[PDB]
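What follows is a set of notes on a single structure, which appears directly below.
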2 protein chains.
Amino acid sequence: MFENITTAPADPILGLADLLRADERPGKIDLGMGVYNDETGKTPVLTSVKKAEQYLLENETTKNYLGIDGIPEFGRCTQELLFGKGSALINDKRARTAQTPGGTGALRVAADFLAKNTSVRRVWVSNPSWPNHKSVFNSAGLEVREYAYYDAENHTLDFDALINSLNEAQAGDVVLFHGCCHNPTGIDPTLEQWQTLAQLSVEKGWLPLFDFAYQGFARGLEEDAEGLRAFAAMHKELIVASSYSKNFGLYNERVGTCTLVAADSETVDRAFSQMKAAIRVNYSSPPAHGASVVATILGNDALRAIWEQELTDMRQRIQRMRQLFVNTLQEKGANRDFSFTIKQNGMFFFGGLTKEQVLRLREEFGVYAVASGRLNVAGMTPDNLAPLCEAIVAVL
Amino acid sequence: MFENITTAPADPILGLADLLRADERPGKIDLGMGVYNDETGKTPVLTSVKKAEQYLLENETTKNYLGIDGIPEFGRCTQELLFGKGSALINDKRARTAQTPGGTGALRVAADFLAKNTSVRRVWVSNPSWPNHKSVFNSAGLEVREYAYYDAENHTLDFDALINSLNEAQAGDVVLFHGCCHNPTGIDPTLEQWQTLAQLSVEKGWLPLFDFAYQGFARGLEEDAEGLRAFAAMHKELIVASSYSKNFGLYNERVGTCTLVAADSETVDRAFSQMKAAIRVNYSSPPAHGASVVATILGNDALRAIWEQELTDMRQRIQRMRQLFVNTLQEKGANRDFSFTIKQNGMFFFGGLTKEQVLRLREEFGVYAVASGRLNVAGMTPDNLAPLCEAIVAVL
Ligand SMILES: *Cc1c(COP(=O)(O)O)cnc(C)c1O
Ligand SMILES: *Cc1c(COP(=O)(O)O)cnc(C)c1O
């Protein structure tokens, strides 16, 4: 059976781990996949998380199955994080949330749900976008089309091009939006632009699908939810996929959610039953640990206080790092000005390097970054900043 | 979009949780889904597990992503549990194992892998079988056909009918086998019958797919692996899906594996790259916690000793319970003799009740069991045995 099977091409993000693993050079700088690193270059488990874990260790009395949608408390806490304490969706009971295996599992579940329960055929993804988006939707059988977003020249959001290209999007099409910290550009639409998109969306009849993987990394939990909320106020239906991998540093515990919003509770329930069926035939029920940790923290005011402060520290370190980054590039003699990097939200740097420039970086300097020219700023430390900037300047 | 969506029918196993949840009657007896209960009717977290968890709490220094296939140590430990310490497959490097979200995730990953990378169109499942088997394969696009297995009259394995029906299975077809403790019959083929199936399999050109969810619940870890090993000795290719939900009591942490066996390391590697691609587009990487707990136990001889003893206790309690069950039914005046139940391996009782008899049981007695007449013996306790037998006798 397996004689003619072809070797699958390496993942553009995950594939870096292996190349890196095989590179015996000591001064390796890993700026590839988007995980947070502290000043020492380690990606530690948050103190709020450890505390939640001791709590679980001491009070967990069973490991019995979780129920297709997972921990109820977890689902409710995420709904308020997303829609807000007194959201109409919560009080009208128009939203049903399922605990999933990470943000990716959330996208896969939505896709399987859509592909088999609605007439959705096309999904619109921004150009550029997280590489795995196309893959996830295509494996579900959906056609993926792109819409303009980034302006390589001005390093901004080309709003007109976006609007124009989305005019080809027909009613019933799914349009995928990054909630905040757009991966990989880091350019997000203003609240005003979000409001314009919301109304255009309702008018054209698109089915909004929000991908929220970095809530709290741009400005703050609530502020980062602004776009979605402007959308949640005018739409009858929505799908929201979120991740807690990054904002809770629980990458490998696979914590995420998939929320369905419908005109009313009766419809959301019928629709949700089909999403649970799509889950049962995939992984059955979600992993408890990571979500328990999230529900405990969010549910306990003391632990929540520590957590929110940890997130704040994470965001602030990245902000300081990208500023220092630009400054060091200046003193190292960088021919090109990288000031725009400062206007980018999240963990990444994008727009100043070419595919060949990044190949040369790993090739002779051992600096690893995504081939698209995307660098993980959250991976730069005061110690590696200088060697890093010297390599980049030698490449420009 | 969601206006015409139909309500999905409740799961035959998982659906019991909800009915049960809505039944306010106090003397409810839950003999539905297959989870272990101790003498007190609780499904506790094993002591070996708690200890592994404290270890992790104290020594885990990061939560960084796990890599598509998961924890390497975990993969190796499962290979020896399955194939044996000095298995040829291990030493010739013909097997590649991926950590998955439970046994169900293992079946789904294999199915997606098969559907898109080979010419597999049909999968043969026993009659009867775990209900979710058909669903998993159908959602991947594969046609599912059944083969005879159980003899409702004699309460045995109708080996000739099985052989006969499998003659319709063509080369290149996948044939699914339960490693041990066949769900729901509890009837497993003798080692001699396994050897006959292995040779017939090689001769006809079937692609064996083993589902191992109860290793250690029939006779012992090694003994329960006999069938698979007789198959692993003659086959060039195989697929094995296993679960640690039941034998480690880690139901909600979603711990399982999907192992690929090929003629050689070069082919298994090409094939495995495609399985990782199928994973990346599903949930990306597996949940660490549950598998870490399994790798720690299996990797530490002291913890392993405690664990193996806990499994032994679990198996022994079920054995005592089904014997006491038959005995109590005798003294309660059961018209029908249920001695055959004693020849069944695993957690279940199957073959003595009809769909209506089980409906009447929940209906007026509050005894919950699967509509197929499958009862979870591991859920019977000395306390509920009497009330349980009185209801059954009142129903016969
Ligand atoms: C990280 C990320 C994801 C993945 O979520 P996981 O929890 O890692 O599966 C999804 N979408 C975007 C945009 C991301 O950045
Ligand atoms: C329990 C069971 C499974 C499910 O494995 P999970 O770890 O619960 O997903 C798969 N197959 C059989 C036969 C089972 O009994």
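In case you wondered, yes, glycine gets a Cβ from its N, Cα and C as well.
Pulled from Swiss-Prot:
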BINDING   A:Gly34, A:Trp130, A:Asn183, A:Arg374  L-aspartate binding site
MUTAGEN   A:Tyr65 to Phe or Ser  Slight changes in activity
MUTAGEN   A:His133 to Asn  Decreases to 60% in maximum rate of the overall reactions in both directions
MUTAGEN   A:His133 to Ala  Slight increase in maximum velocity of the overall transamination reaction between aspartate and 2-oxoglutarate
MUTAGEN   A:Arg280 to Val  Reduces first-order rate constant over 25000-fold
MUTAGEN   A:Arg374 to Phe or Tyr  Second-order rate constants are reduced by >5 orders of magnitude
MUTAGEN   A:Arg374 to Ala  Reduces first-order rate constant about 10000-fold
What are the sequence-distant neighbours of A:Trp130 (L-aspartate binding site), meaning same chain, six or more residues apart, C-beta distance under 8 angstroms? A:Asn183, A:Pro184, A:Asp211
For A:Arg374 (mutagenesis position), what is the secondary structure state per DSSP, taken as helix, strand or coil? strand
Quick note, recorded positions A:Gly34, A:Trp130, A:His133, A:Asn183, A:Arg374 vs chain B, Cβ pairs under 8 Å, ordered by sequence, gives none
Compute the mean position of the Cβ atoms of A:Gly34, A:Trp130, A:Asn183, A:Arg374, which form the recorded L-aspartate site, and then list in sequence order the other residues of that chain whose Cβ is within 8 Å of it. A:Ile13, A:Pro184, A:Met347, A:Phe348, A:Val370
Let me know how many other Cβ atoms fall within 10 Å of the Cβ of A:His133 (mutagenesis position). 21
Would you mind reading off the Cα separation of A:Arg374 (mutagenesis position) from A:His133 (mutagenesis position), to the nearest angstrom? 16
Rank the recorded positions A:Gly34, A:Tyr65, A:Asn183, A:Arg374 by how many other Cβ atoms lie within 10 Å of each Cβ and give me the one with the fewest. A:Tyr65
Cα-nearest neighbour of A:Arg280 (mutagenesis position) within the listed recorded positions, A:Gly34, A:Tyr65, A:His133: A:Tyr65
Those recorded positions among A:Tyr65, A:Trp130, A:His133, A:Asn183, A:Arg374 lining ligand 1, judged by a Cβ under 6 Å from any of its atoms, are A:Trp130, A:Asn183
According to DSSP, does A:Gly34 (L-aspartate binding site) sit in a helix, a strand, or coil? coil
How many angstrom lie between the most widely spaced Cα atoms of the L-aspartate binders A:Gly34, A:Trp130, A:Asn183, A:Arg374? 11
Tell me the Cα distance separating A:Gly34 (L-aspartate binding site) from A:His133 (mutagenesis position), rounded to the nearest angstrom. 15
Whole-number Å distance between the CA of A:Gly34 (L-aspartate binding site) and the CA of A:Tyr65 (mutagenesis position)? 31
So for A:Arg280 (mutagenesis position), how many other CB atoms are inside 10 Å of its CB? 21
